[PDB]
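Let me begin by presenting the structure, written as structure tokens, before commenting on it.
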Amino acid sequence: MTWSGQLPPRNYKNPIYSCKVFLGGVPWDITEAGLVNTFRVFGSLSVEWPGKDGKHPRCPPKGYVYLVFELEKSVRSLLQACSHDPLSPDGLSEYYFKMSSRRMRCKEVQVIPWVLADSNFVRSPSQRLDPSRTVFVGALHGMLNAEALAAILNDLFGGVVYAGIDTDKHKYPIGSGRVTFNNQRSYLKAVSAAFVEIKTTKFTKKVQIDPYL
RNA sequence: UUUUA
């Protein structure tokens, strides 16, 4: 029970990016200080790091970092300084650069923006939400289209009334995945049995359920 | 060495 490339035909290219972006790679034991100097501008620049939720259950030499800043002009200045795939902002775009040239210089850091659009949506009719029928989901790329998560949670076992990514860590969008239903059977059976290998011929990932308590 | 409730 798996499928790929069956995502909605809807696309857009007219809007611009938001104040938040991700910065993957950085396996060189650096901290958020690496991005506070990489994106130093005369305007605002604020760091963003989840701090391992203060639990610090692990401490690998690798990790991933983030930032948020009001320079929409610098967001496009660094997305044109970085390069990999200048494709559509519908999650099809991607960029890369590097932070070393004398040690482990065989890699590049991943650079991915976010758009001015809302992070959650569903194609089904709307219904009221409750914490008793929702979940937070991970094991995914930290970023996916809400209309794609709507189709995956609407096709693999039954229908759904809300899906996508939810906003956190700051006043700007995106942070972690979420989905909500109106029946407990379609609820945990779809989001926990979505072991499928999700693909759109330019991205590959999986999804897993996690309770809020 | 690929993403924050």
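Going from the start of the chain as shown, residues are counted 1 onward.
In case you wondered, yes, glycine gets a Cβ from its N, Cα and C as well.
For reference, Swiss-Prot has these:
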MUTAGEN   A:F22 to A (Swiss-Prot position 314)  Abolishes stress granule assembly and correct localization in dcp1 bodies
Neighbour tally for A:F22 (mutagenesis position), based on other Cβ positions within 10 Å of its Cβ: 18
In three-state DSSP terms, the structure that A:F22 (mutagenesis position) belongs to: strand
